[PDB]
Amino acid sequence: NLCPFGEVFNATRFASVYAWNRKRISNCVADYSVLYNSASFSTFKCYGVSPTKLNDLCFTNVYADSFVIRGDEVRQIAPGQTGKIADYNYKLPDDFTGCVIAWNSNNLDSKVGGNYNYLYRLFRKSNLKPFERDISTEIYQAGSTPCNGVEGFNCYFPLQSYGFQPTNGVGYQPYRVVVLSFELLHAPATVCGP
Amino acid sequence: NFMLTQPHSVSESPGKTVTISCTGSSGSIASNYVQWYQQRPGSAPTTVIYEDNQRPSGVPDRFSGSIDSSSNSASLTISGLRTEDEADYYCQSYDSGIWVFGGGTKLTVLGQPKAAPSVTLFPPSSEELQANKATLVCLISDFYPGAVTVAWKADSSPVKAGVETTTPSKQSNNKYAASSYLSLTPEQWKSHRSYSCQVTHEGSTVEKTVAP
Amino acid sequence: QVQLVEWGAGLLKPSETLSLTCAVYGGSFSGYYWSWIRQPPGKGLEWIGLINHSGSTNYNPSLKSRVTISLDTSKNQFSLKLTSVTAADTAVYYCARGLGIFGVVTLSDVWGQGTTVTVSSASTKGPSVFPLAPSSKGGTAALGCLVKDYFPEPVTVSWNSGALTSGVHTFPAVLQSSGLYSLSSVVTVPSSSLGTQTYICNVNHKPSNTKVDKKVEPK
Ligand SMILES: *[C@@H]1O[C@H](CO)[C@@H](O)[C@H](O)[C@H]1NC(C)=O
């Protein structure tokens, strides 16, 4: 029984970062030889595990989180980082053990005139904890006058829209990010290499 | 389009410590893993460091690697320098899945006193100019360590057109010698008022000039 | 213990096709990526491409248009094809085994010893010798001779039929864009003996059995 990485890499659609999708991988054998995206990753870095050893290491669970941010934000998908994506959208713990993978998807997530389906949280009352998801839509109160659900002066809707035109600078182009987590928590191993 | 640039040469006495920097440009070095190769002359490269700082089985722990994100740099450090360590060192990473190598750094473990190069610049011969050709010849001899860089200047202006330098070769007295040849057209030779050969050895640069 | 060798071709003419084979002894191609790496003489390393057990490839864009890597699980071999060959394709060609994930090779553990491939369209030419004369007579003026455009190597140089041996330094050769070589030999003598003693350089290019003797004088 094979690990379903193909639906993580070859997925037609990707979640927005505030609503980041998590796939759970268990009870399979992992074929790590496949050249996903013709191995055309702008970022490829693990923390804790060695990619060299993964073919003969076993795990209890592999969690696969995926989303879309812009190019100069990928720097934040790493342990101990701060910024809008790390504070308000997707936070990695300082003790992260797993891989961050990212590629430029300007060819997919950019429209003439702009793709506006991808969102990110611009305001939040406090920073996210590691692996927290926040799908709230409450008007954010940026002043002293309370906001009773009305957008306006000092009253902001917390999600904003990435505007992905194919002519943007590369730092403003859409990137697909996959974040693999390798867990080994006092339980039987279900995910191994061949 | 990510560039990895390393120093051309680094040298140190045995038993001391040396480091070989490898700076990235047009991107961030921390986004991909850095591998370090050692290449002893006449053999294939072997890995000494992989994944920024891991040593393959059998590599002494006195090879160590490090990343300095403040300056977009990786660094190979070799401590307790032995003469077996003399080689070219290549750092290697990725640009969107394609391997990117560095220039290579030639590490000389000093086993001889340090000698500065002797450079002699000859102008094109009057005989060669009558065969509708013009070759400037830069002869550098008797230097240790065996590593140099050469830059040609035409009227105080960088020239990389017809320049072709050699790889330093070991002489009979155990010092090194190398050559550089700037191929010109006889008109280009007379059209300027001065051509120069600048040789860089260790950190000192010596220059010699000629005119028609 | 796993071991690699590459072989084939070696002497090529421009436009021809490079073909190399790499044989793997002591393992199989499973869970390893298999690359070709090349190194032009005196220059650095350049990754050509890789191939995995399934047969998928990823190529360097600098060569993609003209390069093919192919697998043969049956003979335990993989191959390189480089078409429309140029002199810039002269290098030492290595096959190497790799380790990693999803096409990113994070450790290349075993390499072959390497095969050289020379691309040239040069025939046996004899040297054309020119004099390198000294300038205005620190007390020791240097005069030499330039040995241009010969093939193949080597060229031996002596000075005054061997008697002159003091400052003689005969340097190594450049390979120019024509595919031919250029040498040089210098002698540093005192400025006083520049009107008194005749200095002659003796060139020998045993391949074409060309011997030249030329005198070098000032001005
Ligand atoms: C999706 O997967 C297939 C193999 O199952 C692969 O050949 C293809 O390149 C992938 N990407 C697509 C269809 O965009």
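All chain A residue numbers match Swiss-Prot; in order, they span 334-527.
So this one's X-ray crystallography, 2.8 Å, going by the header.
Note that Cβ sites are derived from N, Cα and C of the backbone, with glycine treated the same way.
Under the heading domain 'BetaCoV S1-CTD', Swiss-Prot lists A:334-527.
In sequence order, A:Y369 constitute the residues six or more apart from A:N343 (mutagenesis position) in its chain with CB-CB distances below 8 Å. Under the three-state DSSP scheme, A:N343 (mutagenesis position) falls in the coil class. Among the mutagenesis results in Swiss-Prot, A:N343 to Q has the note: Reduced viral infectivity. The residue drawn here is the original one.
Swiss-Prot lists A:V483 to A among its mutagenesis entries, and the accompanying note reads: Increased resistance to neutralizing antibodies. Non-local contacts of A:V483 (mutagenesis position) by the CB criterion (under 8 A, 6+ apart in sequence, same chain) comprise A:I472.
All protein chains shown were included, and the count of other CB atoms within 10 Å of the CB of A:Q493 (mutagenesis position) stands at 14. Under its mutagenesis entries, Swiss-Prot includes A:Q493 to Y with the note: Reduced host ACE2-binding affinity in vitro.
Quoted from Swiss-Prot, the note attached to the natural variant A:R346 to T states: In strain: Omicron/BQ.1.1, Omicron/XBB.1.5, Omicron/EG.5.1. Cβ contacts within 10 Å of A:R346 (variant position), excluding its own Cβ and spanning all protein chains shown: 10.
According to Swiss-Prot, the naturally occurring change A:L368 to I is described as follows: In strain: Omicron/XBB.1.5, Omicron/EG.5.1. In this chain, no residue six or more apart from A:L368 (variant position) has a CB-CB distance below 8 Å.
If you draw a 10 Å sphere around the CB of A:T376 (variant position), it holds 23 other CB atoms from the protein chains shown. In the three-state DSSP reading, A:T376 (variant position) counts as strand. While the structure shown retains the original residue, Swiss-Prot records the natural variant A:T376 to A with this note: In strain: Omicron/BA.2, Omicron/BA.2.12.1, Omicron/BA.4, Omicron/BA.5, Omicron/BQ.1.1, Omicron/XBB.1.5, Omicron/EG.5.1.
The Cβ of A:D405 (variant position) has 14 other Cβ atoms within 10 Å, all protein chains considered. Among the natural variants in Swiss-Prot, A:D405 to N has the note: In strain: Omicron/BA.2, Omicron/BA.2.12.1, Omicron/BA.2.75, Omicron/BA.4, Omicron/BA.5, Omicron/BQ.1.1, Omicron/XBB.1.5, Omicron/EG.5.1; complete loss of interaction with host integrins. The residue drawn here is the original one.
Taking a C-beta cut-off of under 8 angstroms and a sequence separation of 6 or more, A:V445 (variant position) has the following same-chain neighbours: A:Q498, A:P499. Here Swiss-Prot describes A:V445 to P as a natural variant; the accompanying note says: In strain: Omicron/XBB.1.5, Omicron/EG.5.1.
Annotation of the natural variant A:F486 to V in Swiss-Prot: In strain: Omicron/BA.4, Omicron/BA.5, Omicron/BQ.1.1. Listed in sequence order, A:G476 are the same-chain residues at least 6 apart in sequence whose CB falls under 8 Å from the CB of A:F486 (variant position).
Long-range neighbours of A:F490 (variant position) (same chain, six or more residues apart, CB within less than 8 Å of its CB): A:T470, A:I472, A:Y473, A:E484. Taken residue by residue with DSSP, A:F490 (variant position) is part of neither helix nor strand, so it is coil. For the natural variant A:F490 to S, Swiss-Prot gives this note: In strain: Lambda/C.37, Omicron/BQ.1.1, Omicron/XBB.1.5, Omicron/EG.5.1. The structure shown keeps the original residue.
Close to ligand 1, meaning a Cβ under 6 Å from one of its atoms, is not one of the variant positions A:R346, A:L368, A:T376, A:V445, A:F486, A:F490.
The Cα of A:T376 (variant position) lies closest to that of A:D405, out of the recorded positions A:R346, A:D405, A:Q493. Among the recorded positions A:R346, A:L368, A:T376, A:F486, A:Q493, the ones with a Cβ under 8 Å from a Cβ of chain C are A:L368.
Checking the recorded positions A:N343, A:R346, A:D405, A:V445, A:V483, A:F486 against chain B with a Cβ-Cβ cut-off under 8 Å leaves no residue at all. Between the C-alpha atoms of A:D405 (variant position) and A:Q493 (mutagenesis position), the distance comes to 17 Å.
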